[PDB]
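Visitor: The structure follows.
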Protein chains: 2
Amino acid sequence: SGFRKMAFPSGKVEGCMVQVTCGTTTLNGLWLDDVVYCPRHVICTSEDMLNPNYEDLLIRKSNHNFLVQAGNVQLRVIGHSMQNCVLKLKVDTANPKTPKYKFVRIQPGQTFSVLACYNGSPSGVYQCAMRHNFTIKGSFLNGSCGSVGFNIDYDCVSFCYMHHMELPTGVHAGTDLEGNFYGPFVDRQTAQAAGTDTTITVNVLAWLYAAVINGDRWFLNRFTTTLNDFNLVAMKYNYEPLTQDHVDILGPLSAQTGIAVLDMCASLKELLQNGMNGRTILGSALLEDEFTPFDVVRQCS
Amino acid sequence: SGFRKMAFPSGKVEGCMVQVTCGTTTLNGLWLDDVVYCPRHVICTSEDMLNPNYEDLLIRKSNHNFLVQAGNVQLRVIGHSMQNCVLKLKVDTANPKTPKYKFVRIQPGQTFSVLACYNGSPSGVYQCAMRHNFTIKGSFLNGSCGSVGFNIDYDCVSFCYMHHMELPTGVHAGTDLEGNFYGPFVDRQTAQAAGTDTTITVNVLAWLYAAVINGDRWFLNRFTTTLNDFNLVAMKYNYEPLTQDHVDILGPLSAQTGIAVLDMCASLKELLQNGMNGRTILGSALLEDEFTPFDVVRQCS
Ligand SMILES: COCCOc1cncc(-n2c(=O)[nH]/c(=N\c3cc4cn(C)nc4cc3Cl)n(Cc3cc(C#N)ccc3C)c2=O)c1
Ligand SMILES: COCCOc1cncc(-n2c(=O)[nH]/c(=N\c3cc4cn(C)nc4cc3Cl)n(Cc3cc(C#N)ccc3C)c2=O)c1
């Protein structure tokens, strides 16, 4: 029993973190086979960071301008190129610790583990969700750029996020490992703002099922509702509209608990309209939306 | 910016997890140098588990009754002994991945990372705190016995917890790595109950400082209080009494935020007496007590 914000074991990724330095600008990189991936912002000097022309800055560099350190071992850079907002540094040694891996792009509402790193050294691991506005609410300090987000399935690491910057609201923006930003953000020092966000409804319902599996039942009721009346209430509370595919994905949890999906939606409507009255669910006093149905099944089955 | 429940990177521990099987009873073990540590309950058959005499059960075993598997490699058991509630299996191969390590026992209110494992295979990592009643609120399913809790300091893994059982309330009990239980629990199938718990006050104040560092300020006030009037309110809300050593430990966070410790205690008193009024702190609607001052400093500095 129990339900926690659980990350994937981080070892497979720890073995790929390195430090990349260009001049006095430094950040983290990801070493897979004989390639090091990192944010292209590393080629910026202090005066370049406000409004850089990255093609211009890159053509003025050569391989020896990039110092890559894996532990204490310096890796020799033998090629460089730019791929969207990521730099690819070809090195003369293939990383012996390379796991099986994939570069995947994720959808809003999906979760992943983040390995926060500084100076190429991993410091901590936690779970994140990609928000509807394509930001993540991470925990990153100065020097964390190039830290990666990932999921693990059968020894295969699917990398989905590399961290670039913090926005003024304190949330985080980055790219997939192909260098393409999540959301309408650019790697320049402009005051950029995250768009409006919404609550991920299917995740809240998955978490309510997790609560039932773990013995919190107080929010259940004999009421039911229709999908459209539920969505009429969701809209009023800034919740994503629930779709039939969402209902479908919740099928397994519904079966294992014996609470029909639209019944649990009736529960959620009541919770949105009346609050929790000093009561908690799985140790939380608000409705949690950063657990996917898959996350719930993994921890509760 | 940002504040998350952050675990230590788990790789150093992943390299030490193995599976231990005795008859048809199986669980996880920890392989360090040429020794495998695991819960002694593994020597119990189904009929032994209710009321076992472990000395009797152990003397009836020989080395070949223990099957230890590290990945697909079977490790040959060459000695066995019992140390309190842990079994030590000497194997003929020293684990090449052994990190620098220590066996330490922790105090209520201290936190640690848990690497949840099944069949010797790590599945997830999360942060836990040792409660005042010596339980932890973990996330463990059947087969998780032998999973370990740890902290990491400068490449040294301090192991502090090995998981044994779930109590009827769904919280978790286990031992230090010397085999000595945290709390008044025994490794037998008796209905055992966790004693009363309290809220860890110094941790709540540390978390309020984390909130200020991250820009949540709404709960601050010009009020102040004395330690004893604060404690008079704490007692009423089942909070641990705050001591001068706690005030001392909060010194650094107080300095970096410029909010005196007893000022923040005035804030906490107001929060306990009036609640939060639909407002949140660091994304939570209740007062969080599983972050130590050290945890806060690590993530916010
Ligand atoms: C309470 O803490 C508040 C700060 O927290 C943070 C959380 N996440 C990230 C950061 N962060 C950083 O650390 N560096 C950071 N620029 C840098 C500054 C540097 C100074 N030297 C010597 N070398 C440096 C390397 C970088 Cl890259 N930029 C800005 C940024 C980074 C990238 C990338 N890639 C792309 C575009 C931008 C505008 C940032 O946003 C800070
Ligand atoms: C929603 O889930 C509810 C269950 O969640 C859990 C969370 N934590 C732990 C458990 N758990 C388990 O997994 N096994 C478990 N006994 C076992 C049963 C087994 C069957 N075979 C084939 N082999 C087994 C090995 C174990 Cl050890 N015991 C009980 C227990 C274990 C130890 C140890 N060491 C010492 C004393 C006791 C009484 C337990 O409490 C279950």
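Heads up, chain B uses Swiss-Prot numbers, so what you see runs 3264-3564.
Method on record in the header is X-ray crystallography, 1.7 Å.
Yeah, the Cβs are placed from backbone N, Cα and C, and that goes for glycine too.
Residues annotated as active site, for 3CL-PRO activity in Swiss-Prot: B:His3304. The natural variant B:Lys3353 to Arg is recorded by Swiss-Prot, whose note states: In strain: Beta/B.1.351. The feature active site, nucleophile is assigned by Swiss-Prot to B:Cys3408. Among the natural variants that Swiss-Prot reports, B:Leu3468 to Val is described with the note: In strain: Zeta/P.2.
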Visitor: May I ask you to report the DSSP-based helix, strand or coil state of B:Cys3408 (active site, nucleophile)?
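Guide: It is coil.
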Visitor: Counting Cβ atoms within 10 Å of each candidate's own Cβ, which of the recorded positions B:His3304, B:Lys3353 comes out highest?
Guide: B:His3304
Visitor: Work through the recorded positions one by one (B:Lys3353, B:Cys3408, B:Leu3468) and name whichever has its CA nearest to the CA of B:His3304 (active site, for 3CL-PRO activity).
Guide: B:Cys3408
Visitor: Consider only the recorded positions B:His3304, B:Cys3408, B:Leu3468: which of them have a Cβ under 6 Å from an atom of ligand 2? Write none if no residue does.
Guide: B:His3304, B:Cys3408
Visitor: Measuring Cα to Cα, tell me the gap between the residue listed as 'active site, nucleophile' and B:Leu3468 (variant position) in whole angstrom.
Guide: 33
Visitor: Which ones in the same chain are close to B:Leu3468 (variant position), with CB under 8 Å and 6+ residues apart in sequence?
Guide: B:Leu3505, B:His3509, B:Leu3513, B:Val3524, B:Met3527, B:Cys3528, B:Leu3531
